[PDB]
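Reading through the structure tokens given below for one structure.
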There are 2 protein chains.
Amino acid sequence: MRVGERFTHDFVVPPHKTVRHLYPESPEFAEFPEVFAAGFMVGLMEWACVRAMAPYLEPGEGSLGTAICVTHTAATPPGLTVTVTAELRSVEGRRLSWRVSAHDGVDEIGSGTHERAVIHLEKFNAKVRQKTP
Amino acid sequence: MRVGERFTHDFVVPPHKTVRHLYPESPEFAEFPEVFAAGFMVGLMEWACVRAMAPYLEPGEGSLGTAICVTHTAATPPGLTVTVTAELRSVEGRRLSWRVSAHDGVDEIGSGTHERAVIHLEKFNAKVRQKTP
């Protein structure tokens, strides 16, 4: 992977990615404005970095997010396209660090950093299963 | 609202809050281990803080998350209870900050900070309408 390379991921926000859809179990979030949820924006930043990393993993490997540190500076109604730009900051062993940004065609809506760790999917799955009640 | 006061929120993780469920749109996430998604954890931490701050709201008001900065230090399969602890760090006018931390009864699973802004619901909604395609 090359540090400083930018990757973009575009995503038309559908009606089902607003706040209330993140937790249909939450009465608070049921009155919230119909805008893209910060937890969906975080998933979309992860998705961008997963796609960027994919060509570089060995077969059987995946990754997990290990930190996210971002602002959310404008809100985005469904129908706009959120573009995430991910730029690789460093790779050290299994750890990849990213500078991430997102824009909805109107406003910058968020920026910060994200870190991930490469994992062996099958081994990690087995470990999760052993944690599972 | 008192700085240093803690609020806690418990959540049993159901099967439908795993990674593949955050973006069923995403073939990239399709075959991921069945663990609580970071975007869902982010939503839970926001939810914890929304609940902590409900007494601060005037009628007509709501809040928006404006930053999240957390680590994810362990993964949580469905069936475990995630407890989020939201410790108020600052409250100044429209702006509130918490230290958030989460544990799944087995492991510490992440911590960091979350910031929110009080909003006037009707005004905000008008602003969102004016950028709705």
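Per Swiss-Prot, chain B residues shown: 5-137, in order.
Technique stated in the header: X-ray crystallography, 1.8 Å.
Backbone N, Cα and C define each Cβ position, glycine as well.
In Swiss-Prot this protein carries:
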- B:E50: active site (ACT_SITE)
- B:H76: active site (ACT_SITE)
- B:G69, B:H76, B:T77: CoA binding site (BINDING)
- B:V23 to A: Reduced activity (MUTAGEN)
- B:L26 to A: Reduced activity (MUTAGEN)
- B:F33 to A: Reduced activity (MUTAGEN)
- B:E50 to A or Q: Reduced activity and affinity (MUTAGEN)
Cβ neighbours of B:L26 (mutagenesis position) where a neighbour is any other Cβ within 10 Å:
27
Three states by DSSP: which one describes B:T77 (CoA binding site)?
coil
Of B:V23, B:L26, B:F33, B:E50, B:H76, i.e. the recorded positions, those within 10 Å of B:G69 (CoA binding site) when Cα atoms are compared:
B:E50
Proximal residue to B:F33 (mutagenesis position) among recorded positions B:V23, B:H76, B:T77 (C-alpha distance):
B:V23
Just to verify a number: CA distance, B:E50 (mutagenesis position) to B:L26 (mutagenesis position), in angstrom, no decimals.
16
In the three-state scheme derived from DSSP, which category covers B:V23 (mutagenesis position)?
helix
